[PDB]
Amino acid sequence: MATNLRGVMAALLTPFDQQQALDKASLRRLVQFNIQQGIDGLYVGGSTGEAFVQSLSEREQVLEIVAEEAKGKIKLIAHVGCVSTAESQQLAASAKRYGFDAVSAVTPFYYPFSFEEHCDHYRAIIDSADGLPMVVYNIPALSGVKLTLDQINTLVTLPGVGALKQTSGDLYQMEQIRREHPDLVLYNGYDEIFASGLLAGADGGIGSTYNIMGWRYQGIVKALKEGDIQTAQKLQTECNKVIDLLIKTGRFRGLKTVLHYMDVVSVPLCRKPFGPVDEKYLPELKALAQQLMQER
Amino acid sequence: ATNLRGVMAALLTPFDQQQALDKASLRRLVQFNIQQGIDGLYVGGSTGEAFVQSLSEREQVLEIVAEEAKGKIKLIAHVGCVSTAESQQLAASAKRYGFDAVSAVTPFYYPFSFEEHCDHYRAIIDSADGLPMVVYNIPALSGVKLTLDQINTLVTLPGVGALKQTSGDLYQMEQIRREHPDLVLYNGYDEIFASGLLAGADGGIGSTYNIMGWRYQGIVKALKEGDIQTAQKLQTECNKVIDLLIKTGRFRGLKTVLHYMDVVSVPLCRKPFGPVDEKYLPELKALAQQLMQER
Amino acid sequence: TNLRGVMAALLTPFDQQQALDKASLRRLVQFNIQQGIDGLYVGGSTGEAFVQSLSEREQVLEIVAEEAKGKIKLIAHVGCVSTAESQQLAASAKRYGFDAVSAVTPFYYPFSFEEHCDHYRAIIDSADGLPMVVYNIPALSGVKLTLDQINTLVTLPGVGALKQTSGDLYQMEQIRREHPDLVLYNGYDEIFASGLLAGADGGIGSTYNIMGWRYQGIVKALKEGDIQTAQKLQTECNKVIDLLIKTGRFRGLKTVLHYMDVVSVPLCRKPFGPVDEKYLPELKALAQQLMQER
Amino acid sequence: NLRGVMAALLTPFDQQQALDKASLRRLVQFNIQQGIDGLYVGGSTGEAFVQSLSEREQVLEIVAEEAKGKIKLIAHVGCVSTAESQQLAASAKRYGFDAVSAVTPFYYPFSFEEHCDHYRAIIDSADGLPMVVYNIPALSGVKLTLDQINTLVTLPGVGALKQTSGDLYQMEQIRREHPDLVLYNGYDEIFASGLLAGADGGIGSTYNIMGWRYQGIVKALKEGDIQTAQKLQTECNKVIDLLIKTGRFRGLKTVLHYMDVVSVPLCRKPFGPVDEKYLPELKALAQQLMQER
C-alpha cells in the first residue's frame, strides 16, 4: 500500500488563465476534485498536461504545486520526459525533491533514435530519479516510436523500472506482457478499452477522462473483480458515449470545458495552436457536466 | 440454434503430397470439428487457403463440407474474390449446396471506392438468393481501411445478417455493438477472444478453433457465468498456443498438430507457403498430445 | 538486342457482357505499335489480370503474341498468389514465344522473404529460358522489401530486369549504383523524367497506351541534354495523369481509347464502376488533343 | 531573392554538451568560404529540439553577427507552441535575418485550420520577414494534402516552401500550381531529380561538407549536361550512404572535426557517439573533400 503503484490514476490537465498562463487556483481545485472522487493517484506533466507546450520551469511549477496539494493523500507520478536527456534529468531531480512516488518518461521523439539510445536515455533518467521507480511510457501513436515485444521486455527489466504505461490498443501484446511479467505494474492507456484492457492483463490505468468520471473506471475494476460482467460492460459503454463526444470536441479542451461547468476550472482553454471548443458542442458538454454532477 | 451467433471454426483445406485436395482428410477434419462441439464452420476463407485455389477447387470444398455437416452445424460459405462475377458464382453454388449463409472479404489489391464496395456486396447478396451475408472486415490483409460510418452502412445493407470483425480495435468493436444491438458480431483475432466478447462481440470465427474450439466455448461459458478468472486462464492458454503457431507459421502449424492428432494425412500448405521447420516438430507433437489428453 | 525501353502496360478491352473483346484487343496492340512503343507488358495490374481466370489470362497472352511477336518486345506478367498457377502461365508464355516473364510479389498472405525467393525460382524454372522481370510494387502488394532484399531478388539465377513501381528515387539511384547493367523500368508514369535521371533506363506504364510517344520523347530529350523539353513533356503527361486520377485510371484510359476509335466498350470489370459521366467532356477533348498532336 | 542552395546549419557543442561558440563561428565562416548561398538556422539539423528557447536564440544571434549581409539567413523558429515560435520569430527579426521558417507543429494532432492560424500568428510576429513553410511528414507525422499545401503557401506573408518529401509527383504539382514559388528540395539524396521535377533550390545538412557539389548539379542541369549532374548526385549519395550508417548529424560533425572546423563532434543526448568502426571511412572522406576543394 505504501509503495504500490497499481491502480486508477488520472492524467492531470493543466488549467490556464485568460492570458494562457498557469491558473494556480484552478489547478489546486482540480487536484482536490480528483482526490474527492476517490482516484488512486495522479500522473502529472504528461501529454494530457500539455507539457510539450510548456517550458521546463512551467512544468516544475505544476509538479511542485501538485505535491503541496496531494503528497501523502494519493500516489503521485511525475512525467519528466523530454526529447533531451539532460532536460529530463533536471525534471527527475526536481520530482524527487518535491516528494513524488515515481517518475515517467515518454520515449524521446521527433528524431529517430536507436533502441540502445532509448535504453541509455531511461538509464540516465533513472539515475537522476535517485530511488523513484521509473514508469516506461509506450505511446507509439503520438511518439511515432514503434517498439517490438522483445524491446518492451528489455525496457521494463531495466534496473529501476517499476511500471509500464501501455497506451496501445493491441490487447494480444497486453496479454503477452502480463504473461512475461506477472508482477509488473501495467497501466491500460486507452480509456475507451479499459474493461477489455484489464481483462487482457492490465492491473490499472492512467487516462485523461478520469478527471471527470474516474469513479466509473473504479467501478469497472470492482465489477470485474466481483465477476459482474454486466455492470463492467455497462460502465465501459457509458464511458465510451462520453469519449465519442470528447473526440468530436477535442479531448483535452472538452474535458476542461466539462470541468469548467462543474465549477472546477475558471477558463477552459488549451494553449495555441490548440483552438477553442466549437460552440455547437456546448449544449452537450453542459448537459454532460450536469449529468455527471447528479451521478456523483 | 435459430441464429448465426456462436463459435465457428475457420476450416483448413487438407492437401496431399501433390498439393491436391485430400478429400479423406477434409471429411475427417469436418467430423473432428463437429465432435469438438463447434457451433459451425466458416468455409473457403483465408484459413482455407482459398486465395491459392481456383474457383472450381473452392466450390469442390463447399460441396464436400455440405455433404458432411449440412443439418448438423451451421455452415458459412466465404465466396469472396476480387472479382464480383466470380464471387457471385460461388454464392450461387453455396445456395445450391444448402449453406446457411455467405460471406465476402472486401475486394482487394485494386483500390475501390466505398460505393463500389457496397455494389459488390449487393451483387453477391443477389446471387446468394436468400442466404444472409456476413460482411468480412480484415484491414491487415485486405489493405482496405473502412471508417466506422462505412462499416455501419455495410452492415445495414439489405440482406446482411452479420459482421466478421478481424480487427484488434476494441473501441470500434464496442461502438459497432452500441450502434447495432441485435447484430451477429464475430470476433476475428483468436488471441483477443475474451476481450473481444467483453467489448461487444457475441461469437467468433478463428483458425485455431480447429484444434481447441472447446477452449473458446469455455471462455464464452465462463464470461456468461461471471467467472472472469476462468475466462482469463483459458485465454492465456490459447495465447501460449498462438505464440507457437506464429513462430512455426499458423496454417501449417495447425495442420501439423492435426496430423499428430490423426486427422490430416499430409500437413502441407500450397506454395509459396513453405513447410514447417523441423526444429518445431517436437513442440507441435507435444501440443497435440497435450490437447488430446485434455479432451 | 535487349529488354531496355518504353513498354506500355496493356489494357484488356471487354465487351458489353464483361467478356474479352478480341477485336478491340487486337486494335489496341496495333495502335501501340503504331505509336512506336518498344514493347508491351501483358497480364499485369493494368490488364485487370487479378479479376480474370488463368484461362482468360492465357487467351490474352496468346492473342497479343499472334499480333505482335517479332514486331516489338513482349513481356508476360504471369504473377498469381499461387506459385503453381504462376508456373502454368509461365509455361504458356514460353509456348507462345514471349521475350520474358514477370511476377508481382505474391500478396494477401504474408510470406517470408525466402518464400518469395523460392516463388520466383519456381516460376523461372517454368519460364524455361525466358528472363524474369522482378516486380516491386509495395503500394498495391503490401510487400515492403529492403534494398538488400531487392539486390538479392535481382541477382537470382534467371532474373534479367526489375520493374520498380516506387517513388523512392534515392533507392532508384542505389539500385543503379549496385547493378550498372541491370534493366531498370520506372513504374510511376508521373515521375518518369526524374526516374530516368535517378538511374532507370526505361519504363512500364498504363498511360503509355494513349501517349507513349511523349515518354519516348522524354528519353530522347534527356539523352540529348535537353532538360527543358524533358520537363515540358513530363508536365504535359502529369496534366493528363491529374485527370485520369479523378476519373479512375484504367477506365479513364479505356474511355480515351474509345474516343480514338480503338476500344468499342470502355468498361472495366466489376467491382470497378463506370466513369462518372461528368468527366466525358474532358476525356473526349483529351482524345481529340492527342490525335491532333500525334 | 531566397532561391538557392542553402546549408542546414549544425550546432557544435563541447565535451559537456554546451554550445561551442568558437566552433559555431568557424562553421559559419567555413560555409561562407565554400560559396554557400545562405544558411537555414535552428532547424532539425541544428538539434533545435534538444535545445531550450534561450539556447536557440543564442545561436541565431551569433550566426547573424557572423554572416548577416554576406549570405542569406533563414531562421527556423518552429516549436509545437505557437507562443514559443512567436518569441523566436520576433528575435530573428531583431537579429536581422532575411526570413523565418516553421515546421508544422507536432506530437499533438492539430486540425489544418489550427496549423493555418499557427503560421499566421508566427508571420505576424516575424514583423515583415517572409515565412518559409516547412513540410516534413516523416519526422512531424503531419501528412498534408496538395490542397492544404496550396492553401499554406498562398497565405499572406509566405514566401517559400521547404519540401522534405520524396514524392516527386507532388513536387511537380506544386511547381505547376505555383510558377514563381521558391521551392527548396529537402532530401539531399534526390536533389538532382527534385530539381528536374520543379524544385529551384535546396536546403540540406550535407551542404556543410560538400555544398559545392549541389551548386554543381544546379549548374549542370541548367547547361543541359545530364552526365555531370548524375555523376555529382551519385558521389553525393555514396557519402549519404555512409552518413546514414554512422548517423547523419554526428557523421557530419565528425568530418568537420577532422577538417579542424568543429572542436568536438558530439550531438546532444539521447544521440549517442559515432561507432569507432566508422572512423577510418570518415577520416578518409574528410581527406578526400579537403583535397577536392
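Residues 4-296, in that order, are what chain D shows, numbered as in Swiss-Prot.
The header says X-ray crystallography, 2.0 Å.
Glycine too: its Cβ is placed from the backbone N, Cα and C atoms.
Per Swiss-Prot, the features are:
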{"type": "ACT_SITE", "residues": "D:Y137", "note": "active site, proton donor"}
{"type": "ACT_SITE", "residues": "D:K165", "note": "active site, schiff-base intermediate with substrate"}
{"type": "BINDING", "residues": "D:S47, D:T48, D:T167, D:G189, D:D191, D:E192, D:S208", "note": "aceneuramate binding site"}
{"type": "BINDING", "residues": "D:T167, D:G189, D:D191, D:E192, D:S208", "note": "aldehydo-N-acetyl-D-mannosamine binding site"}
{"type": "MUTAGEN", "residues": "D:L142 to R", "note": "Changes substrate preference. Maintains much of its original N-acetylneuraminate lyase activity, but shows a 19-fold increase in condensation of L-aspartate beta-semialdehyde (L-ASA) and pyruvate"}
{"type": "MUTAGEN", "residues": "D:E192 to N", "note": "6-fold higher specificity for dipropylaminocarbonyl-substituted derivatives"}
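In this structure, the recorded positions under consideration are D:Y137, D:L142, D:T167, D:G189, and the one with the smallest number of other Cβ atoms within 10 Å of its Cβ is D:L142. With a threshold of 8 Å between Cβ atoms, the recorded positions D:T48, D:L142, D:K165, D:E192, D:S208 that neighbour chain C are D:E192. Residues D:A11, D:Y190, D:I206, D:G207, D:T209 surround the recorded aceneuramate site, their Cβ atoms falling within 8 Å of the Cβ centroid of D:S47, D:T48, D:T167, D:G189, D:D191, D:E192, D:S208, which are themselves excluded.
Around the Cβ of D:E192 (mutagenesis position), the number of neighbouring Cβ atoms within 10 Å comes to 26. A C-beta separation below 8 Å, combined with a sequence spacing of at least six in one chain, links D:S47 (aceneuramate binding site) to D:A11, D:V106, D:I139, D:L142. Binding of aldehydo-N-acetyl-D-mannosamine is attributed in the record to D:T167, D:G189, D:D191, D:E192, D:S208, and the widest Cα separation among these residues amounts to 12 Å. Packing around D:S208 (aceneuramate binding site) is summarised by its Cβ count: 22 other Cβ atoms lie within 10 angstroms of its Cβ, all protein chains included.
When the neighbouring Cβ atoms lying within 10 Å are counted for each of the recorded positions (D:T48, D:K165, D:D191), the highest count belongs to D:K165. Separating the Cα atoms of D:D191 (aceneuramate binding site) and D:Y137 (active site, proton donor) is a whole-number distance of 15 Å. Within 10 Å of the residue listed as 'active site, schiff-base intermediate with substrate', counting C-alpha to C-alpha distances, fall none of the recorded positions D:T48, D:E192, D:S208.
Sitting within 8 Å of the Cβ centre of D:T167, D:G189, D:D191, D:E192, D:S208, and not among those site residues for aldehydo-N-acetyl-D-mannosamine, are the Cβ atoms of D:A11, D:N188, D:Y190, D:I193, D:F194, D:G205, D:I206, D:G207, D:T209. D:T48 (aceneuramate binding site) sits 13 Å from D:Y137 (active site, proton donor), taking the C-alpha atoms as the reference points. Site extent for aceneuramate: the farthest pair of Cα atoms among D:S47, D:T48, D:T167, D:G189, D:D191, D:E192, D:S208 sits 17 Å apart. In this structure the alpha carbons, written CA, of D:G189 (aceneuramate binding site) and D:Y137 (active site, proton donor) are 9 Å apart. The DSSP secondary structure for D:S208 (aceneuramate binding site) is coil. In sequence order, the recorded positions near chain A, meaning those of D:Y137, D:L142, D:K165, D:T167, D:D191, D:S208 whose CB lies under 8 Å from a CB of that chain, are D:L142.
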